[PDB]
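Below: one structure, written as structure tokens.
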Amino acid sequence: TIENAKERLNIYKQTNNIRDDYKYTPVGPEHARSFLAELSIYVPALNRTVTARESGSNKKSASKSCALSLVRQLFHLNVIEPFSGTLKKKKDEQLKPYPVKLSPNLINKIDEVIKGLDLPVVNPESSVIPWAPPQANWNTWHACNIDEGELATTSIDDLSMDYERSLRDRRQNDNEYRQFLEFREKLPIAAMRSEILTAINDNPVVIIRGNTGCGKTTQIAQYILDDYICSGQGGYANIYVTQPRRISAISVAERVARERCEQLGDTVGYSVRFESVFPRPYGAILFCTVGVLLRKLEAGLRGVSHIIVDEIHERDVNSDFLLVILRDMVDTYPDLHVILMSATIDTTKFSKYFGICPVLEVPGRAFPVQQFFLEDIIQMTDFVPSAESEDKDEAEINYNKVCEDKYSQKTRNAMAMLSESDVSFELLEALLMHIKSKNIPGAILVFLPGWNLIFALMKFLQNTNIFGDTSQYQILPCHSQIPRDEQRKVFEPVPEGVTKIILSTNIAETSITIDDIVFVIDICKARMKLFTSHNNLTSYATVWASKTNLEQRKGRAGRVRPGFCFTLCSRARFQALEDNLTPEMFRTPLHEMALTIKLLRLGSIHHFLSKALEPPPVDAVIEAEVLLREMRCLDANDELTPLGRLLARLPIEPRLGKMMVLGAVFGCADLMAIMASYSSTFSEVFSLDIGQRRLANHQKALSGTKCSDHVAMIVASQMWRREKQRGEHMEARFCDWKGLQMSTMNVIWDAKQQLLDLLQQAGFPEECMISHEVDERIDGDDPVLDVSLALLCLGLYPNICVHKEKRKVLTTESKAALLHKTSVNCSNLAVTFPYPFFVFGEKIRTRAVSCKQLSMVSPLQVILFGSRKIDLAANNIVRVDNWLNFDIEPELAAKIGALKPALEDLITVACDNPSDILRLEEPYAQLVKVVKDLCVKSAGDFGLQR
RNA sequence: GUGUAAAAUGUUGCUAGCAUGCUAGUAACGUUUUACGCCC
Ligand SMILES: Nc1ncnc2c1ncn2[C@@H]1O[C@H](COP(=O)(O)OP(=O)(O)O)[C@@H](O)[C@H]1O
């Protein structure tokens, strides 16, 4: 090669005060002319001159031949480095840390602390939950007897009579209830009401199979309660439904409440995560997520009649756990009746789990449709051409170009034009001419995997305003990012002539459905938001959608029109991929489920997973078991610690509960609730504007001298509190002027309140939960905030990172990374932060480019909060997770890291005796004091500022 | 949803000699360039 072994040589020649290059010297007459280049390199060290003198056709070829030869012999000199470039990287080592730089007073304090605690270091069976039928003077959701009011002296039969007469009066007067009820009767589920209501009483486990859009979600529970109350015993019945999506649960609660024509919370209520509107104790309806039911499971289902668990072919792990537990529930308890619910799937396997349990059928009216593939679209509008980690193995095969040319002009279209990867005017014009010729006014729906490409298609339609003309081509997006106003507007149709273009994702595959849908466009692409435990990676990838989802989309439309299915897939792919989707419970950490089951004293996890729908691979249970045991939360002989009992009630992963323990130990509990709530709830920092690549003046100013997003959101919540002390009307305007996002931080506040309340019931006294307001504008040192930063460092582990330059940062295990756009440390110029160490919250995007929730960390962590186990190395080098280096003599690192037993003993004492957390044992008290002292932000700089 | 002084395959038109051909002088171009604000 000629573009190598010469660039640094030219630089070396420049250092030799030589500006010479390949000088072209013509040789021969105009018929025997040849071009000769000259370039000589002298090496004084070796005194072996090298030169390039080779004839060449063209002036470049004079240099082209000479330079190639010049590389050849000068490389034979064995003096130059090959490729002569700035290529290759080394993950630059500890160019400079702030190694220790503490006063000897701190050294003496640490020595007397470790000698004050004497911690040596080297210096070189299957039970079940209780259940009862409805019982008087007892509430089934609050797990207690009210013993007051009216029920203490009133029988449940009187409650049933009251509910029955209320229903009778409603039938007498409530006319909008009448219209809602023929709306429910004309709904297809109502056809087999009598047989389903008889079978549910006749059968313990009932599986209902009714196609998507049948609307049984809003009606099965209502029918059950009506049947129970028309018999005069509705009061002697509490009905229960869960559902795997919080917003869907809220929507169905609203739908049943409006159909009930009654205020929410009287008979129907919803308990989504971090919220509760619990209804009346008897003859009531509750909706919830699976996690909420798992939390309520501790007391038992005593007093509830039936459970009507929603979607199962979602195949989520929590629903699988719920169903596995509920099978044993009904095996032990015969009176309980269970309703399994699905839309379109082979319920034979689900019945097989329940000993071939009876499965009931709800036939659904549908119109068969024709389907289009590469052949039809190549026939009328062409379909062939292309656009005119880092590596693995195996063999990806692309079937887009693989199609027999017995159809229309494959190669001719290839040579001429189209756009495939990004849908363009071809498909939209095909559907437009379809509308204008077939005269079929219907909604146009397109399903796209990722919100980033959602915005890309929005911008591609907007800039192409000729066919993105909103005034005549209505464009209607649909996702969780956009507010509920747009979702409400989507369900509101607009007059035909102004075509309705709707873009959404797997959220529109279920839950929501428009009666005007005719045009279905599919790309079989969906979000692949998964996690990898072996290296702590979250990938928001996109893989071919499950076939079952493909026929679900195929049957999505066709309300009154027969329906027209436009499939963007090839034959081989359409007949190749599997019908269902891979079980998400196969690739998901089981530590949370393992802790949950181990609190319910349900015996060995291995036996449980053996008696499950799908046995998880043994590596999953092994990794969950080791992640619990080596986290010092489950005893080596499989005995549950009170710490795990605390964790289970916490609706957060143990990586935050373990240290919600410690936050109250250090008197920073409110800030810890804030950080845990915001870290667990993956959301934004502000109401970012559209088309924005950085943060505004105040969006960066709220970071302040600390320059942390965490402290920025903390202070933002602080001003929001001091402004909600005033009215909300101007508060909303002020927060918008601050760019605040309302709902996200409101949820953060509610979660902080719930966490502090739960820590109250844990036994921890209130004084350690007090306000700890911190102002970002001061660059000095406040103990509370640096303690907070240290706990952030220990918490998000192992999400630490090293900043290199600009956005380029280095993360664990030899991977480059950049900063998130929303992160407050984003900019265009080079700004050197006070400390060259950061920690991130989440790693969005597949190729580990964007790190989320960045906050700089004190250099004193190293081993303080840098690993689960002590890391000791040799030759005066400190090993931090085998990817970070510090230069400390072994003894100081040894003593700063030997407090891992100290901290775990502190946590053990705190969970053992929550009542005296403020008044700790005196050696432990001075441990707390000294660790508060050492973790100051500006601590590792004594003796030498820079 | 990056491009530049650098790498070679190679097309044209077109200027002079060597006896309709051959040789040098290229607007331009993927694919391989040191690097620079670049994370979508
Ligand atoms: N605003 C609304 N008005 C009337 N019906 C609605 C409304 N929103 C949702 N629905 C009905 O609620 C039903 C949801 O139940 P479905 O999705 O079939 O069960 P699952 O939630 O288990 O998938 C839909 O079929 C739809 O007809």
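All residue numbers given for chain A refer to Swiss-Prot; the residues shown span 166-289, 322-585, 601-1158 in order.
Header says: electron microscopy, 4.2 Å.
Any Cβ shown, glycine's included, is placed from N, Cα and C.
Taken from Swiss-Prot as is:
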DOMAIN    A:169-241  domain 'DRBM 2'
MUTAGEN   A:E172 to A  Slightly increased binding to roX2 non-coding RNA
MUTAGEN   A:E195 to A  Slightly increased binding to roX2 non-coding RNA
MUTAGEN   A:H196 to E  Decreased binding to roX2 non-coding RNA, leading to decreased localization to male X chromosome
MUTAGEN   A:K225 to E  Decreased binding to roX2 non-coding RNA, leading to decreased localization to male X chromosome
DOMAIN    A:394-560  domain 'Helicase ATP-binding'
BINDING   A:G410, A:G412, A:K413, A:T414, A:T415, A:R771  ATP binding site
MUTAGEN   A:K413 to E  Abolished helicase activity
BINDING   A:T414, A:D507, A:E508  Mg(2+) binding site
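Sequence features, as recorded in Swiss-Prot, placed on the structure.
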residue: A:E195; record: mutagenesis position; Cβ within 10 Å: 6
residue: A:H196; record: mutagenesis position; Cβ within 10 Å: 5
residue: A:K225; record: mutagenesis position; Cβ within 10 Å: 14
residue: A:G410; record: ATP binding site; Cβ within 10 Å: 19
residue: A:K413; record: mutagenesis position; Cβ within 10 Å: 23
residue: A:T414; record: ATP binding site; Cβ within 10 Å: 22
residue: A:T415; record: ATP binding site; Cβ within 10 Å: 19
residue: A:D507; record: Mg(2+) binding site; Cβ within 10 Å: 24
residue: A:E508; record: Mg(2+) binding site; Cβ within 10 Å: 21
residue: A:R771; record: ATP binding site; Cβ within 10 Å: 17
Nearest of the binding-site residues (A:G410, A:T415, A:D507, A:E508, A:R771) to A:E195 (mutagenesis position), judged by Cα-Cα distance: A:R771
Same chain, 6+ residues apart, C-beta under 8 Å of the C-beta of A:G412 (ATP binding site), given in sequence order: A:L384, A:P385, A:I386
Between A:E508 (Mg(2+) binding site) and A:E172 (mutagenesis position): CA-CA distance (Å): 64
Distance in angstrom, CA of A:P289 to CA of A:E322, with 32 unmodelled residues intervening: 47
Contacting recorded positions for ligand 1, chosen from A:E172, A:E195, A:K225, A:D507 when the Cβ sits under 6 angstroms of any of its atoms: A:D507
Collapsed DSSP category at A:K225 (mutagenesis position): helix
DSSP three-state assignment for A:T414 (ATP binding site): helix
Additional residues around Mg(2+), ordered along the sequence, whose Cβ is within 8 Å of the centroid of A:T414, A:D507, A:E508: A:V438, A:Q440, A:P441, A:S445, A:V449, A:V506, A:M538
A:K225, A:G410, A:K413, A:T415 filtered to the recorded positions whose C-alpha is within 10 Å of A:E508 (Mg(2+) binding site): none
Deposited-model gap closure distance - 15 residues unmodelled, Cα of A:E585 to Cα of A:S601, Å: 27
A:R771 (ATP binding site) to A:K413 (mutagenesis position) - Cα separation in whole Å: 17
